[PDB]
Protein chains: 2
Amino acid sequence: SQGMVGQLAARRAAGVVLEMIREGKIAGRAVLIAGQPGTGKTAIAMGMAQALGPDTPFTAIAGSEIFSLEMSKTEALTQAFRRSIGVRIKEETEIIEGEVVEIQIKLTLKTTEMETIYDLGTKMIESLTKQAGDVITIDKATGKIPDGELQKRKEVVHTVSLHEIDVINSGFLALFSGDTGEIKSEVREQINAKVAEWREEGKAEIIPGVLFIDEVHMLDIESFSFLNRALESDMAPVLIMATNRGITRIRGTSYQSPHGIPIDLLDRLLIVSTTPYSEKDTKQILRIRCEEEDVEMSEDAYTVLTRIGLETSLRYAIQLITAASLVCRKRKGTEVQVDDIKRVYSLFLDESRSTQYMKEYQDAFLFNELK
Amino acid sequence: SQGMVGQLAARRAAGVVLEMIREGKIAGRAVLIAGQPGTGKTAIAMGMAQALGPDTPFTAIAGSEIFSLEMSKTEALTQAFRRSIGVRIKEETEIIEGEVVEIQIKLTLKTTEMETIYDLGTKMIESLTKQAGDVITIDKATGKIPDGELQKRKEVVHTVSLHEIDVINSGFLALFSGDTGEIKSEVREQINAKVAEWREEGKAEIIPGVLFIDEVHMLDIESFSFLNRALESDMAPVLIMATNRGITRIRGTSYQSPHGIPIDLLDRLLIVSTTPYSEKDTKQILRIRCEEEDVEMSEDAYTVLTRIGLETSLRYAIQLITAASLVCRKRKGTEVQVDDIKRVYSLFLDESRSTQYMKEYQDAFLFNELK
Ligand SMILES: [Mg+2]
Ligand SMILES: [Mg+2]
Ligand SMILES: [Mg+2]
Ligand SMILES: [Mg+2]
Ligand SMILES: [Mg+2]
Ligand SMILES: [Mg+2]
């Protein structure tokens, strides 16, 4: 584990894809992550974005989320793609770094090569109040920590997605306003042009990110045509789809097809697969979520919760970590124990027990009926 | 029973959820109450709102109620969410409290520290007509019941839902007017802005309440996308859904799914379940509804009506309380008896007997046919 747990084979395949992307040998190609749910597909796609760069746009959606009352399928996909396409701007900031020589209430700084007196404002004096070398950024303040020049320059790369720029140009309770969440079509075409001229001027760079679409089988034929068209664009992001369906109907038609994907799009897919998490992987993941939530848990508790993860889902086992720690705090305990796990397991149902919620009452009802 | 009866396990689970809400560990999470109908699900959700505060907005809808001739699905949900989001305003009222020293027809009040003469209007004199210490609110009147100052200040917190404000800004027979029941989209965005500036000024506070959606399986995929988006908002209420369906189709698609809910939304659900009411719980509830309706009922009558509640539904047994008391009043009786229960049970059908209404006539018809 160097960022995530398990899924060694899938990660290995993902690595080969990353080398295709860097070598440019993935033009007009997308990825499909087959496998059952809860096998770390999102982690795979997310880690691929990071592998391309520290600030690579990553967007994760679900197939069902393009059918909404707030947007059209076209608008939903457009936003999904514009969140995954980054614009990289270089900010050039001036930074005065030097050794403090004197303060007068004028600031005299020096490097090993020069010395200068800088006028001091009221905000600077106070800021300064809160003979050793430091840093000062212009139109800003101090950062107490030099040779060469006193005023040097530091670069600050900024990465912003096309969608982020859409919002800046075009929010509180906006969801509950009743009006759609569309972006004006004439605003995007203004931003598409502003970003086009900046790129021609060399002031901006386009960084195609990673768009992850889970439950891709929920898309209909119209939406797949959109995706297929996007893979032919030169600025498109790395498309990654996922589904646990084998063969199924193509929504919008009466035709079966592998994963419910039309052939024109299947033809350009690199298919990978994830397997279910082993007993070791499951406990490893559980341990990592406990540290993140600052939850101390007994070893007998890890064993039980791990078993629950294998018998139900890793998503469900993680829910119980938050619940068990509260049950632990109520009894003034210091670490989650097996009893805490048993209680929350009885209080909160997993998807399988929830779909058969009476079977537990029928058993009890019959068990008492025999008395 | 400290507010409601039975459902100890479900209430226990609900309590653990309340601690998550208060600790903030429920971001992007909703609740699903599985179980059969008539098991106090609404009471659970309602009690959770009260547990958050005395004036926490609570809204209860049914899945089928978003499909109407008066609103669109978007409008129906928007109102449902805006009824569940509260705006808390602090009114600062001046209250003169002091000991009456003299009346002149001028009112002289005093505390243990000061004394003052207040001019008296005609309304005040009359109001006063209807040497001991009392209270007076300015621009109002008297409340006959002190040290410190004479004019003190009392705070009156006011809680109003976003929807209540929508109506104030935007009624008799409005339902039968033929025109839709929409709120102008430009009016909400004006109220969203007025509430936004008040909050920035510290004059208003947003109180996310509790939205309860029963029969959630009636929602279609478009509506579930809306809910999933709302759980990502920071001002959203605590969403609570319910259904007695196990696995069923996702309306708008041809795919089965647990409770007819898409996975993107299932993934973020804490599932609880309610069991059927026991014989003891059922009689307890019946006793409480009698006191509320001011109905005296014999113990042999409670036993019979309780049995009816177990064999049909608690909703139906409660209907018979109103009917039986009228049958009781007709015969000039003082308390409902078994006979009163037997009569109304024969006069008013439960859902099961109503769906087989001829079987009672066929039995009688055949019974006479044999004579
Ligand atoms: Mg594995
Ligand atoms: Mg369709
Ligand atoms: Mg599960
Ligand atoms: Mg019970
Ligand atoms: Mg429909
Ligand atoms: Mg009934």
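Numbering, chain A: per Swiss-Prot, residues 43-147, 160-184, 188-202, 228-252, 256-456 in sequence.
So how was this one determined? The header says X-ray crystallography, 2.9 Å.
Using N, Cα and C of the backbone, Cβ positions are placed for all residues, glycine too.
Feature list (source: Swiss-Prot):
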BINDING   A:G77, A:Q78, A:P79, A:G80, A:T81, A:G82, A:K83, A:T84  ATP binding site
MUTAGEN   A:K83 to M  No effect on interaction with NOPCHAP1
MUTAGEN   A:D299 to N  Abolishes ATPase activity
MUTAGEN   A:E300 to Q  Reduces ATPase activity. Decreases interaction with NOPCHAP1. No effect on formation of RUVBL1-RUVBL2 heteromeric complex
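When Cβ neighbours within 10 Å are tallied across all protein chains shown, the highest count among the binding-site residues A:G77, A:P79, A:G80, A:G82 belongs to A:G82. Chain B comes close to A:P79, A:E300, taken from the recorded positions A:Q78, A:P79, A:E300 by a C-beta to C-beta distance under 8 angstroms.
A:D299 (mutagenesis position) and A:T84 (ATP binding site) have their C-alpha atoms 8 Å apart, to the nearest angstrom. DSSP gives A:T84 (ATP binding site) a helix state. Taking the Cβ of A:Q78 (ATP binding site) as reference, residues of its chain lying under 8 Å away and at least six apart in sequence are, in sequence order, A:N329, A:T359, A:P361.
Annotated pair A:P79 (ATP binding site) and A:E300 (mutagenesis position), C-alpha to C-alpha distance, rounded: 9 Å. Counting only same-chain residues at least 6 apart in sequence, those with a Cβ under 8 Å from the Cβ of A:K83 (mutagenesis position) are A:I75, A:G77, A:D299, A:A327, A:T359.
Listed in chain order, the extra residues whose Cβ falls within 8 Å of the Cβ center of the ATP site residues A:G77, A:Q78, A:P79, A:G80, A:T81, A:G82, A:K83, A:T84 are A:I75, A:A327, A:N329, A:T359.
Looking only at the mutagenesis positions A:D299, A:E300, the densest Cβ neighbourhood within 10 Å occurs at A:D299. A count of other CB atoms within 10 A of each Cβ picks out A:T81 as the most crowded of the binding-site residues A:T81, A:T84.
Distance from the CA of A:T84 (ATP binding site) to the CA of A:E300 (mutagenesis position) is 11 Å.
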